[PDB]
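K.L.:
Submitted below is the structure of interest, expressed as structure tokens.
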Amino acid sequence: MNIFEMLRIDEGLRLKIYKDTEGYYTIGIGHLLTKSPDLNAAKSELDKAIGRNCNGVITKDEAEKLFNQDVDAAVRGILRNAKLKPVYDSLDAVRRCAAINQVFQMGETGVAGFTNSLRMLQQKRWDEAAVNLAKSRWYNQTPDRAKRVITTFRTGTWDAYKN
Ligand SMILES: O/N=C\c1cccs1
């Protein structure tokens, strides 16, 4: 297991524009196109991202290319975020994957409400952090995925994904 395999499980792979769990136009492996309810705006974003007229459909290679870009940008974002970087750097490699996963799903804006969880993670108070992480809109809206990510934070193992 690694971050790509982990997010591939959590996000799936769809080659046609679809709406994510929040109702937002998305494609590939959780590549958010726009929060606009306008499908045409989503198609424009898609074409811009891929560099051709896609008419709402991409290939697996194209999906994987966006995925690589998205994972990389997520990590690089964490590293330039003064609140997230010290916590991220305090973690072992497996828990770092949980951090990347959460940011990938919620964005840095989404992680802004997790100050108390972050503190517990940096303190390596794993059970306490796990309890705190679940007290969230995130948990309640996507519980099965959040449970997997939280188990990863709690244990620093891949137990929730090796299935
Ligand atoms: O927990 N979700 C995101 C992050 C944690 C620590 C650095 S990023």
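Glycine is no exception: its Cβ is also placed from the backbone N, Cα and C atoms.
Just lifted these from Swiss-Prot, have a look:
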- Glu11: active site, proton donor/acceptor (ACT_SITE)
- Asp20: active site, proton donor/acceptor (ACT_SITE)
- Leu32, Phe104, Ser117, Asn132: substrate binding site (BINDING)
- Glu11 to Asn: Loss of 84% of enzymatic activity (MUTAGEN)
- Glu11 to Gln: Complete loss of activity (MUTAGEN)
- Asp20 to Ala, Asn, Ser or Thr: Complete loss of enzymatic activity (MUTAGEN)
- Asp20 to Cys: Nearly no effet on specific enzymatic activity (MUTAGEN)
- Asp20 to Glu or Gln: Loss of 99% of enzymatic activity (MUTAGEN)
- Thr26 to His: Facilitates transglycosylation more effectively than hydrolysis; covalently bound substrate (MUTAGEN)
- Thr26 to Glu: Complete loss of activity at neutral pH; covalently bound substrate (MUTAGEN)
- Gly30 to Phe: Almost complete loss of enzymatic activity. The enzyme is destabilized by 1.5 kcal/mol (MUTAGEN)
- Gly30 to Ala: Almost complete loss of enzymatic activity (MUTAGEN)
- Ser117 to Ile: 500-fold decrease in enzymatic activity (MUTAGEN)
- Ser117 to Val: 50-fold decrease in enzymatic activity (MUTAGEN)
- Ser117 to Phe: 10-fold decrease in enzymatic activity (MUTAGEN)
- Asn132 to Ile: 5-fold decrease in enzymatic activity (MUTAGEN)
- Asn132 to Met or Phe: 2-fold decrease in enzymatic activity (MUTAGEN)
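Let's see these features in context: how buried, what's close, how far.
P.N.:
DSSP assigns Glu11 (mutagenesis position) to a helix in the three-state reduction.
In the shown protein chains, 18 other C-beta atoms lie within 10 A of the C-beta of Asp20 (mutagenesis position).
Secondary structure at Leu32 (substrate binding site), as computed by DSSP, is strand.
All protein chains shown were included, and the count of other CB atoms within 10 Å of the CB of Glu11 (mutagenesis position) stands at 20.
In the three-state DSSP assignment, the secondary structure recorded for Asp20 (mutagenesis position) is coil.
Secondary structure at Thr26 (mutagenesis position), taken from DSSP and collapsed to helix, strand or coil, is strand.
Sequence-distant neighbours of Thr26 (mutagenesis position) (same chain, 6+ apart, CB under 8 A from its CB) are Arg14, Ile17, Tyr18, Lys19, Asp20, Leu32, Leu33.
In the shown protein chains, 21 other C-beta atoms lie within 10 A of the C-beta of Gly30 (mutagenesis position).
In this structure, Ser117 (mutagenesis position) is part of a helix by DSSP. Note: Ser117 (mutagenesis position) has non-local neighbours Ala129, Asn132, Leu133, i.e. same-chain residues 6+ apart with C-beta under 8 A of its own C-beta.
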K.L.:
Determine the Cβ neighbour count for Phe104 (substrate binding site): the number of other Cβ atoms within 10 Å of its Cβ.
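P.N.:
By my count, 23.
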K.L.:
Report, as a single number, how many Cβ atoms besides its own are within 10 Å of the Cβ of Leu32 (substrate binding site).
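P.N.:
So the number of other Cβ atoms within 10 Å of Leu32 (substrate binding site) is 18.
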K.L.:
Count the other Cβ atoms sitting within 10 Å of the Cβ of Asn132 (mutagenesis position), across every protein chain shown.
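P.N.:
Other Cβ atoms within 10 Å of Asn132 (mutagenesis position): 19.
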